[PDB]
Structure formats: structure tokens, C-alpha cells
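A.B. asks: Below is the structure I would like to discuss, written out as C-alpha cells.
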Protein chains: 6
Amino acid sequence: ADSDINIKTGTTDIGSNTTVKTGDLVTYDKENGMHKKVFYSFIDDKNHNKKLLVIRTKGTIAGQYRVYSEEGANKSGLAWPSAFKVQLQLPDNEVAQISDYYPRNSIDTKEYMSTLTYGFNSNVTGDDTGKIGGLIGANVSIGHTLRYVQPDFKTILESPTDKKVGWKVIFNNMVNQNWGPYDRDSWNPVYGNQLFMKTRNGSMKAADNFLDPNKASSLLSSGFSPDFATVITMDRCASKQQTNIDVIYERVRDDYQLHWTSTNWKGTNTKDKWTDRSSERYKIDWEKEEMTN
Amino acid sequence: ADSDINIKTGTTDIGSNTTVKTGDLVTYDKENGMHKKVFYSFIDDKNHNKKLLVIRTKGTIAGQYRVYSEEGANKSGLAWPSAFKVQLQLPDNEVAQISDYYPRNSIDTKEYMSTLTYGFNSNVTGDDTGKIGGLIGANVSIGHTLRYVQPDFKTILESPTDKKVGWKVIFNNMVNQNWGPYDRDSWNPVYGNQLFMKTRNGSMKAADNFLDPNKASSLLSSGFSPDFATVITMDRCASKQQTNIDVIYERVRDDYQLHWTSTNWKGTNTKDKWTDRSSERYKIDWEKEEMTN
Amino acid sequence: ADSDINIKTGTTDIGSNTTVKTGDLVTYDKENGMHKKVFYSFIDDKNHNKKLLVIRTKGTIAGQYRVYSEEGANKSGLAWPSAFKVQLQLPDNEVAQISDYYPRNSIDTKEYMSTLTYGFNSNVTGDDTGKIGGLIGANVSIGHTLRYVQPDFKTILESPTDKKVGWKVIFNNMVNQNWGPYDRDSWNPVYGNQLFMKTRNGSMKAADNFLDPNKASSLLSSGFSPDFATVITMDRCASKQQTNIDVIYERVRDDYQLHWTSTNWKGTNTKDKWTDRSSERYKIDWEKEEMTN
Amino acid sequence: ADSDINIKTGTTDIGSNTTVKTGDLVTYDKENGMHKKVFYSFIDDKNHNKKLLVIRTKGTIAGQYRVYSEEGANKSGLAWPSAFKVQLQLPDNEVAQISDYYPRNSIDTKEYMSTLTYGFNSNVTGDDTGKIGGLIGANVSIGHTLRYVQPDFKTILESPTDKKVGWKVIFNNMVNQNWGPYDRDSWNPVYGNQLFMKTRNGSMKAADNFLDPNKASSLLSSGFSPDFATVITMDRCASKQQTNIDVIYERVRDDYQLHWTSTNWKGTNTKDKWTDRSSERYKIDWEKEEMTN
Amino acid sequence: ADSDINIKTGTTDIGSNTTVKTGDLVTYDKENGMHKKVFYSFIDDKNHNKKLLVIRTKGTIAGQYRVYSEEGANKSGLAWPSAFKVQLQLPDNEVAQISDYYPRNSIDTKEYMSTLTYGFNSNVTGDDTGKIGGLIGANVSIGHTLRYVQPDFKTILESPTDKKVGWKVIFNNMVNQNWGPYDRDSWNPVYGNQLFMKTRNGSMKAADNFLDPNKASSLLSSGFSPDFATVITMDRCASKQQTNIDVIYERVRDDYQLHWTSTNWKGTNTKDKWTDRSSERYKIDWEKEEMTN
Amino acid sequence: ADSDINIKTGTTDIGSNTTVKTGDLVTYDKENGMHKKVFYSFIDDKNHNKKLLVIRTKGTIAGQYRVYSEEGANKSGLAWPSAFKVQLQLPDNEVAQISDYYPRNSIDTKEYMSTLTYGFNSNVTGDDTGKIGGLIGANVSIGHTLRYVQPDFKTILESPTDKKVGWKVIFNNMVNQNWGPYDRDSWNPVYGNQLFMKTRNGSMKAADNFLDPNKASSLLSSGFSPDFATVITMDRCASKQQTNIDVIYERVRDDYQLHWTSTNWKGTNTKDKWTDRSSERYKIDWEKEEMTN
């Protein structure tokens, strides 16, 4: 930070003694079930070499964890969200540039532990027949331990350019009734993929053998709420002071099937079966400091 | 945050140099046992493109954990709250939109640990008859550990649109006298569901074999206090400056029955047996900046 | 800090009552996949003996983890980023000097634990034939444990001079499907290097046996975002008030090959096979307090 | 602190309503590889009985971990930094005094744990031939555990006077590929000192059997950045208002040799074989409030 | 605090809207190796019933851990600091009083853990001769664990009066090459006191068998830096406005001797062998608000 | 707090825009060894319905842990402080009331852990004579663990009235050379109470067999420093504006006796053998906002 290089806190930051023009644009895509919200802030700092627009993409993409198919009592299918995506894109003819973004990719850590034990033991054995025994023993043991945190979903900043930025929140793995964790590639020769299997050999219909959504991650059913920030820069003496920007919300859905194998349930996951894409074009007026649909 | 993109803290926030009009509306629903409180804040920031109304739903929904049925000394029933709900809804013809909400759904994590141990041991055994024996052995062990936090109740933001938003606090699982945890689907072939049974084979009346409310979650008897925030946006030059909004409080009650099976007690839980719903219509005057019932 | 030597906080910091001139310069190198961003701040504090320019190098270097070669079904190659580098360099004829930098190299710690246990046991055994036996035993064990944190990538400040400063983020080690950790030098006589092996003996094409990028560090595929800071000083009454500075972004790529050995897969890693360099020259005008390409 | 003795926070600190004169002096010693930086602050507080100069010594001393000798394929030598030192000295005829310094020596702690466990066991055994046997046993065990943190390098304030102050950062111990930790005095009859030994019996050139610098502490190769502070006091009505001060940076280098003993590698460390010393004299003008070389 | 009794924080503190007169007095005792520093603050708050002088004693008492005696290859002695002391004393004829001091004695805590385990086991054994045997067993175990922190040195406020106050930092115990901890009274029949024994039976000179000072607490060799605060009160309308105060720094040195017992080394510690006292008299002028030697 | 009920922080606190009159009264009782200090604050807030006096009792009560009796070499006695007390009392005819106090009694917690493990093992044993044996075993284990913190001394607020308030700091239990903890009621048939015995069977004088005060809690020898706050209210329009208050400091001392039982040492503790009590009457003038002896 600034204090690490002997500089007062906030000295190098943008936006002091500036009037900031903020706004909210709200859309609801009913077919895709996406509540999209753009919170924008225009910052024209006289001491900064460019004009800034901060765009925060928020809202909620519904998970839509849903049993969608019932082929009798022995086969069923469940659609579930394996990824949520948010993308911002400027057309290539624009002179505005994507300057900053948040959050970014972090370096993950793990804790390592090493152990070395050694010991000696000895005993003497008695008896009422006068038999006397003895024993002397020694042992050594070496151990290694690895500890780390696994989230249910991972937030990843995809490789940005000066015209395009994006984030994806992807399914990592989940605990199923204290078992697991299972992921999209877990395989068992007997039961297949047990991601959303409720019982291994229950006698109910297949449509009733899926994990209850309250027992899974809330992102699967209620959905994910993005909170992403992009900073777009514009030259002050540019000829054209109007920009277009596209914002895309996305949901990728996998297909998890349960079928009865005459002795137990077997699960099978198919990746990226469906994609729901909701796009919206916005107009930025830099001189008026406003954003519209 | 702002400091992550080289921007002064609070630069992009709403409500600087603004007069905020606050208010409280309090109702008590005696039949449903709900103390409903609405704390509203009108923010008309000149630098923001819309008028904001922040509505905080608060109060308390009583748990109403109570023994409701006694069919002799051998069977009894207990009504208990498995869910609390808060919903806000705007009518279809309104111009105002639901812009923001809090809290949202967060990604939950788990801690994973793996262990690998290997060791060698050796011993020599003597005897008084000159018998000498030896032993050399080796061993290897692999372990996996999973750790995570389990709350008694989960707070879930249900999928919002621009016209309605909702939260639900649902029962997750509970510890019964250091045993468990048990949930609404726990089943034992001998005892059934042991969520609220006090003794496994006590010889008292069934109505006296339910877990004491002081030994359970305080949400079950004393109740739950919502603290939820919604932000509603309105255009400044809209023709009509009056909005209607519905606020609904809900309590879903399960039915837990104990009966004597001639050897021990057996428990059975029935889900969503009752629903208490208390609705209230409010009028928002944007020009006067007030809310009324 | 200042309070440790009885001095008010921030008393000795630079930049009070100063007008700071900030700016952003954004480039996108399409061939190298590098989004380069320079955030500069000119600080001319009258109470400081020199003019300061703080340069923050930011942006994102894409990882570009990708399968690049398929020699049939039994051989494949994967290019992956083992290092990301950022360098700033002043020409030797300049009079401006590199004054400060951040982050720097930290001293790492480990936690040590010692254990000493001793115990005694005894038992008596008796059969129905009047056989009575005894046993008395003692044991002692000594243990040592070492615990420390291992990041996936390490950030290192390379030894700076007054003309050039640099950072490198280098691959340390990675967990592969709860196994490992593996690094660039892990070797197994049977399987070779298992850094990005998906299955040990799976029967599939070699190009399909590499670890999924979602299951690895996000730095490998999506890439790394630099956050480095340099402080450059300049004399106030210097004759020439123009400086040149070179900023270089680098990506070093290793080559991980999988091949079928008729029984199982074997992986070999080749270090520093490719290097992608993206250099950019900037002009610093100290009088105008501006920075240009 | 002040609040512990009922005094407003910061009441007794120096530097309120004072103009502070700061400056930077940067030197690069190419022969010794030392980037030396002095950040000075002159504080003349009217309410303080003396003039203060705060000198912060910063910069970076390069580690210079490097293979320096190759006597064929069976012998090699590595020079590595075992200590970094920073010293400030005033000539004995000066009237200025060293008043304060930071950091200082802190008291280290350890965590102690005692355990006492006892138990009883019993079993009954029975064969198909009517043989019945019993066993009753008891045991007791006592354990002691000690836990503490061990940094790779220790920073120590050497005993100051009113004319000279100094710090040294010295090598403590290091983990070598999850083994150890090893220090400068570790000895093993078979392998000698295994501080920087890569393989115990690998068949390669001796120069290629040293631990890779990326797998060691970053201080060994990239180097150490001092962050030390000294406070010098001077009387206001002294006749001579000019002071001289010497600042010295030092690097002590050990010599680690690997040689082949026809069966395995053996390592030997020689302490304090080389010393690189970089000295610089500065002139302090108290009335002009400036510092020069 | 104030907020606990419904009072604004800082309301009851001293020193608001007050001019504070601060000063530094620095001495170096070369014979005793003590850098003594007094930082004083005069606070004359009009709303307080007395004049306050805050005296902070700082500086550094050198440890002076050194081998002082060699009586051949078989006997040696080492002087080491077992205590550092700081005392302030007012003459009994003074009317100023010691009113406050910091730090004070804290209440130390320990963590207690109780464990109770019980279990059952069973097994069946069968060989090729038809011999079938069984075993059923049960066990119970009770454990207690105690955990607390042990600093190397303890800081103790000695019982103050209104005329004298004092602190002592005393040696508590130390880890010797991962063994111990050892204290001044540790005794082993074979080796005596092993506080600073390097090797138990090494064949070297006795003077070379003492623990290296870099492997011990830095307080032992480099020394201890006091940071103690005293508050003196004076009546405003007192006839004489001049006070005398004595400040004493002290170092107590123990004598640790190593001698060869023809089989191994034996250590012996003698307590409080030497004491070094450095006393200084200061004059306090309450009218001029200054302190002098 | 205030923010929990939608109220600005500090809105409801006392003492804004108020002139506070503070003072210190210092006494030293030499016979009882008590340094008593009263720090008072008069607060007359116009918006508060009463005048407030905040009295902070501070200082130090010396522990006075000391050997007081020696009856030959086989019997000795030690006086040690088992309780420190501070009491404030208003006469019953006063109009002023005790309104608030700090600290108060807090609810203590414990951590509970339950464990259930079960396992299976198998065994196949061979021989050179062709004898083959097998074994199949199963086991189950249940465990409970309780963890909580135990301080050496407990601070307790005794039941206050409107005229009387008090605190006591009482001895809880102590660790004796890593054994224990022991308390005033610990009893062993062989050794009695081992609270302060240094050796169980050492052959020395009884007066030399007591634990070293440096190895015990510092409260036992150096003593306890109270920090207690009382708030006294008074009506503004009252006839008499002078109050009296008594402040009492107390130390209760137990008597720990060691005697030789011809085989080992035996300790006995006698509770509340001595009580040292020092009282002081203070006059409060509410009009002058002054407190005197």
C-alpha cells in the first residue's frame, strides 16, 4: 500500500473533490430467470488523465435446480446449474478501453505437516507355573498431512482484453449428506455419479430420489448474485463521446440422470447440456454522464 | 471495493449531502403471533438517476413450538416451525422496480485434510527356557477428513424479480441432548425420527416426552427476528408518484408425533402441515416521502 | 512505525497538502495475450527533496494452459505457465533513480512441535483351567512435527538496482485430485511426473488425459494479475526533465508430455521451453507531469 | 499506551503542527550488489526540547546464492548469505546522539501442553472346545508437548550506544524438501550437513546437486530488504549545526561444499568465509534541514 | 471503558486542548553497557486538579552473555543476564507523588480439557483345522490436558508506593536445541543443569561447549529494551516547584559453569553472582516544564 | 448497540459538549502495603437529568507472599493472598446513588465435542508348516471432550445496591511446576495440599521448600492492580451538595503450612487466616466539582 512506500494513505487514489454521477438500470429477463442490475458511476477527476466509468454488474441468476424428465418410475432427469457467467464487451470500433476489473484470480495456499515418531516398549510376563517371559520392541513412524479449503463454487476472472472482460462461477464439488465430496466427474462402478442421489437403493420413483434442494448449496436452486466491477476509461478530447457496451448473463446447466439397475440406483452426469444467455446493450453518454438501454 | 481499483473509499456510494426521510411502521398480528416492523428510508440523491426507498423488514415471528394434541397417554403431537418467510411484492402495473436486496446467497466452504502414515516396528522376545523369538513388521495408513460448519437454520434469498423479493429461514438440523444432529428426514427403524423425543423408553405420558424448549434452538419457541433490506427505485419524472407494496410474513409448521410401540417411543415428522400467513399492504408516497398502511 | 518512536502517525509520510497527478495507460498485446495497465501518480511535495513518480504495473497475463500437440493417441503435449514476470528498467544515461518498490521478500516461518510420552500398562489373564498369568509393560515415545504453508505460486522481488526492478511469480507446487503436492521436479519411476495426469492407466486418447483446467490453479489457465509498485525519484533542478522507462511483461511456459508405456501413462516435464516477452517504452514528462507511450 | 494511564491518545507524541522536511538518498553499489536507500525526516517541534532526525535505512542487499567452484564432477562449492547487517555510526566528537531505534528485541514465547490419561480394558475369549478365558488390564500414560514458531531468519537489534546502532538478520534454519529443518551446524555422520543438498546419492555433477534457489528462502538468492529506523537528537543552541554519519551495509557469506564419498554425497558448511561491506558517509545540515552524500 | 457506562469515549481522559511539553534525555553508561533514555511529557490540563509528568524509561540494557573464565580444557564459566531491572524513586521529602504506572501485572490463564472414551470390540478367528474362537472386549479411558503459554522472560511490576516504582524482567525458561525447557533450577543427576550446554559428551574445550548466542533468546546477548511509563502528580500551588528523581537501570548476572566429569559434561548455575547498577539523578522544573541531569 | 436499532453511533451516550472536571487522589498505606489511587471525573451534561461522578479505583495491593514462621527445620508457614477486595460505600443518609459499575459478571462458556468411530479389521496369518489362520474383527468407540479456560484469579462483582458496590479478585487455581492445577481445597492422602511445595521429599529446611514466587502468579508476590469504575448520580436541585464516600481496600491471606512426616513433606492450607483492611473517607463537593480527603 501507500504506507509501505512512505506515502500518506489515499494520496494516489482517484476521486477526491469530484462530483460523481451514479445510476441504476434494472431489467428482469423472465424467460431466462435473470434479474440484471447495472450500477454505474461516472468519475471525471480533473487530476486524472481520463474519464472513468465504473460499472458494477449485480442482480441474481436463478439456479433453476429442477427435475425435468420422468420416463416412468425407473428413470428421471434433473437439470442443474454448473456455471454462472457474466461478460462485458465493447465493440472493436470504440475508443473507450477496459481499464480495470475486480475481483481477480488469487493464489491459493495449502498447509503441510510432517511428523516423525519413534518409541520403545518392553514388558515382562509372569505365570503361576514359574514361566517368565520378556519382550523389548522399537518402532518408528513417518507421517505427512495436507490441509486446504475447498469452496462449493469457484469465482474465476477469465482472461481480459481492453475490449472484453468476464467472470465465471463454476461448480467445484459438493457434500451429499455428509458423504463425498462429489464433483461432475465422480464415478463409482456400482452407483455411477452420486452427486444428487438421495438413496442408494430406495424403492421410490426415480423422480423422488434426487437430493432435496434445501440440503444442497443455495446457489443450485435459489441462484447466484454477481458482484463484479469493471472500470472503463475514455479520453477527454475524443471526437465521439458515445459508447456502446454489451452485458451478458449466462447459465450453463448439466443433466443428471438417475436410473434403476434392478438392484440399486445409478447416476450419470452430462456436462453443459443447456445454456441460457441473456444479453443487453447499453449506451453510455460521456458528456451527459448517463447510461441508458 | 473501491480501493482495489485505485478509487477513494466511498466515492461511488449513494447518499452524500442528502436529507434522508426515515420512518417506522409497527403492526402486531395477534392471531398469527407476528410483530411486524417496517423501517423505511427515502433517499433522493441529486447525483443519482432515480429516487431510492430502502425498506427494512424487522420484527419477530414467534416460533410457537407447542404440544397441540394428546390422544391418551400413548400418543401426542407437537407443532413446530420448520420455516419462516418474508416476502415483498409490487403489483404488476407499478413503475417502481426492486433494485437491490440484502442478504444474498453466499458460497459455503469446507476444509479437506489428507494424511499418509507409514511405519516399521520390531521386537525380540526372550524366555527363561532359552527360547528366543523375533518380529519385524511394517504398516501404511491413508486418511481423509472433511470439516464444515452446520447452522441450525439456513437463511436463503429466494430468486428475485424486479417485482418481488423474498427470504426464507429454514430448519437445517438440530442436536438432541448431545446426540445427532437430526433433521426432518432422519429415520431409525426402531425409534423413527428422534428430533424432539426426550427419552427413548421412558414410562411417562406421551405429552411429557417432548424435548424441553429451553434445550432446543431458541428460534423454535421464542421465534425468529428478520433483518432484511430491499431497495426500490423510482423514476423522477414519472406521472404517478404513488406505489403499493405488499409485505408478507409466513411461518410453516411441521407436525411431530410420538407414539408408544409397546417397547419404546417412536417419532414421526410430517412436513408443512400448517402455514400461517400475515399480509400487509402499504402505500408509498414518493413526493411526500412517506409510507402508510 | 512512528508510534513506536513516540511520533504521531503519518508525520513522516510524503504527500500532505499536495496535488497529485494521476493517469492510466492501457495496452493489449494480442499475440502474447497480455493486458498491460500502468497507473501512474506524480507527487511533487514541496517538503520533499525530490519529485516522485509512483508507477503501478497491473493488468493480466493470461496463463494459456493448453494442449498443443497430439502425436496420435499415445502421445500428447501441454504448454503451461511456470512463471510470470514484470520488469521496469531505466536507461543508464538517465538521472532518475528507482527509489522504492513493493512488494518485497518476506521471511517465512514454520511451526515446530515436540512430544514426549511415557506410559505403563499391566494385565492379568485367567482361564477356566486355573491358569493365571500376568503382564507388566512400559513404553516411551518421542515425536517431532513441522507445519508450514505452501502457496501454489510464489511472488519474489528480484534483486533491484537504481535502474531496474523486477518481480517474478513462479510455480511452487500443486495438488492433483487430492494427491501430491507435485512440482516441476517430481519423479516416480513408474509414472514419471504426475503434475497434470488425469488418470494413471485410463484407456483414452493422450490429449484427453490432462488435468481439467477448472481443477487446477486459476493462474494456469485464466492467468495472473500483477499488482506491483515502483517509486522513481528525480532532482528538481535537473537540466533534462524527460525520462524513458521500459516495462516488460513475461510468461515462461513449460512443456508437459504424456505418453503411453503399454501399461500406464508416463508424464515428463521440460522446463522453460517457451518465453513470451511484451515490452513497452514510456515517456515521462516531469514538468507536464504526464506519461505517454 | 496513553489510554492505560487515562490520557488522550496521541497526547504525548511528537510532531503536531510541525512542518517536516523529508528526503531520499539512493545509491547502488555494483561490486557489492547493494541498493542502499536513506529516507530522512527532519522534525523541529517547538514543544520538544531537541531537533529530531528520523533516518530509515531501506533498499535491498542481494543474497548472491551461487555456485562458485567446480573441482571436477565430484567436488563443488556454493556461497550463500548467512547474515545481513545494517549499522549507523556517529563520530565520537559529534554532539548529536542516537535517541531511539526500531525494531527492538522482543520476548519469544512457547506453548506447553501436559496430558495424563488412564484407562481400563477387559475381554473374554471362547473357543469351540469350551475353553473360556478372561483378561483385565489397566494403563496410564503421561505426555508433554512443546510448540513454537521458527523463522528462517532472525532480525536482532545489536546493543546500541548513543553513537552507534545496528541490526543483523541471521540465518536460523531451513526446511530442505520437507526434511529438517537444517542449520549451519547440522551434522550427520553419513551425509555431513544436508542444508543445500539436492539428492543424497544422485549420479550427476557436484555443481548440479545443490538445492534450487526457488525451493529455498527467497532471501538466499533475491536478498533482504532492510526496514530499520533510527532517531537522532540534537540541541537547538549548539554551536556547530553539521553532523556526519556513516551507514554500513554488510553481507556475510558461508561456504557450503559438496563432495562425493564413493557411496553418497557429503556436505560441509564453513562459517563466515566472506564479508561484503559497503560504507557511505552522509552530511546532516540541521539548520538547512537536509542530508547529502 | 466509557462506552460500558453510557459515556462517550475519551470523555474522562486527560489532555484535551492542552499544550504538552516533551523532551528526551540520553545517557550511555559504558562501564555497565546501558543506553538510558528518558522521554518526558509535561501535561498541565486546566480541568485536572494537578500537574502531570509522564516519564517513559527506554533504551537498552545489554545482555552481555559471554564466556568469562577458562581453567583449562575441562572447566569454563559463562556469565549471563537472569534479570533486568528499572526503578524510579522520589526522595521522601518531595511533595510530588507517583500516581500511575504501566505495564502492570496481568492474570494468566490456562486451558483445561477433559476426555472420556469408551468402546467395544469383537473378533472371530478360524484356521484350516476347524478351530473357531471368539473374543469380546470393552474399554474405558479418562484423560486430562492442560495448555498454557510460557514466555522466555517475564515482565513484573514490583509493588509500588507513592515514592518509588519498579519493574523487573526475569528469566523464566528456555528451549535448548529443541530440548527442555530448562530453567535456573533444572537438575539432572548425570548432566546437572543443561541450560547452555551445547553437547552432552563432545570432545572439545569447555569454553567451546556453550550454546551459541544466536540459538538462544536475543535478550541474553543483544539485550533488553525497556518501555515503562510512570505518571508523577504535583500540586499547582505548592511552594517549591522543583523535584528530584532517581532512575536506576540494573542487570543481574548468573554464573553457569561447565566441567568435564571424565564421562560427560556437567553444568552448574549459580544465581545472582553479579549485579550492575547504573543510577542517574534528574531535576524536574515544573514551572519551566523541563527535565535536566 | 445503537447501530442494532438503526441509531447513529454514540447518539445516546453522555458527555458531548461538556466540560469534565478530573482529578487524582493518591495515598500510600505503609502498614497494609496498599497504593490507593482515586481518579475522579465530574460530568455535568445539560441534557442529562443528573450530575455524574465517575470514580475509578486504581493503584496496587501488594501480594505479600512470604514465609512468616519457622519451627525448627521440619515445620514452616507461608502467608499468601487468596483474595483482593475493593469496596465503595455511601452513607445511608446520602441523597446520591450508585448508578453504574464496571466490570460486571459475564457468562462463561465451554466447548463440547462428541466423537463416534467404528471400524473393521481383517487378518490372514501363514506359516512354514502350511498352517493358515484368519481373523475378522469389528469395533466401536464413543468419546466426549470438554474444553474451557481457567484463570488463576477470578474478578467478581459482588451484588451492588444503590449505596454499596464492590469487587473481589479471588484465587482460583494454580499450576505448580507443570503439575496440577491445585486450589485451596486440593487434598492428597500422602502429601496433603501441594499448592506451594517445591519438592515432595527433598532433604532441606522447611522454610526452603516453598515454591519460588517467580515461578508462581505475579499477583501472589508483586500484587494486584485494581481498575474499577463506579458512577454516582446526584440531583441538580438538591439542598445539600456535599457527599461522603468510603473506599476500602482489602487483602485476605491464607496460611499454608509445610511439615515433615518422616517420609515426605505434607502441606495444609488454612483459609482466611488474616485480613488487612484499609479504609479512606472522601468528601465530594458537587458545586465546586472537587473531591478531597
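Chain A is numbered as in Swiss-Prot, which gives 27-319 for the residues shown.
Recorded method for this deposit: electron microscopy, 2.2 Å.
Yeah, the Cβs are placed from backbone N, Cα and C, and that goes for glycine too.
Grabbed the feature section from Swiss-Prot, which reads as follows:
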- A:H61 to I, L, P, R, S or T: No oligomerization nor hemolytic activity, wild-type target cell-binding (MUTAGEN)
- A:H74 to I, R or T: No oligomerization, altered hemolysis, near wild-type target cell binding (MUTAGEN)
- A:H170 to L: 16% of normal hemolytic activity (MUTAGEN)
- A:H285 to I, P, R or S: Nearly wild-type oligomerization, hemolysis and target cell binding (MUTAGEN)
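For the listed features, I'd like the structural context: burial, neighbours, distances.
C.D. replies: Summarising the environment of A:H61 (mutagenesis position), the number of other Cβ atoms within 10 Å of its Cβ, over all protein chains shown, is 27. The DSSP secondary structure for A:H61 (mutagenesis position) is strand.
Under DSSP, A:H74 (mutagenesis position) is assigned to a strand (E or B) in the three-state scheme. Sequence-distant contacts (6 or more apart, same chain, Cβ under 8 Å) of A:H74 (mutagenesis position) comprise A:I40.
Within 10 Å of the Cβ of A:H170 (mutagenesis position) there are 14 other Cβ atoms, across all protein chains. In the three-state DSSP scheme, A:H170 (mutagenesis position) is classed as strand.
Contacts of A:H285 (mutagenesis position) defined by a Cβ separation under 8 A and a same-chain sequence distance of 6+ are given as A:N100, A:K101, A:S102, A:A232, A:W291, A:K292, A:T294, in order along the sequence.
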A.B. asks: Is A:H285 (mutagenesis position) helix, strand or coil when read with DSSP?
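C.D. replies: Assignment for A:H285 (mutagenesis position) reads strand.
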A.B. asks: If one measures from the C-alpha of A:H170 (mutagenesis position) to the C-alpha of A:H61 (mutagenesis position), what distance in angstrom results, rounded to a whole number?
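C.D. replies: The separation of the Cα atoms works out to 48 Å.
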A.B. asks: Which of the mutagenesis positions A:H61, A:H74, A:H170, A:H285 have a Cβ less than 8 Å from any Cβ in chain B?
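C.D. replies: Of A:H61, A:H74, A:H170, A:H285, the entries that lie near chain B are A:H61, A:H170.
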A.B. asks: For the mutagenesis positions A:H61, A:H74, A:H170, A:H285, which residues show a Cβ-Cβ distance under 8 Å to chain C?
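C.D. replies: Answer, by Cβ distance to chain C: A:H74.
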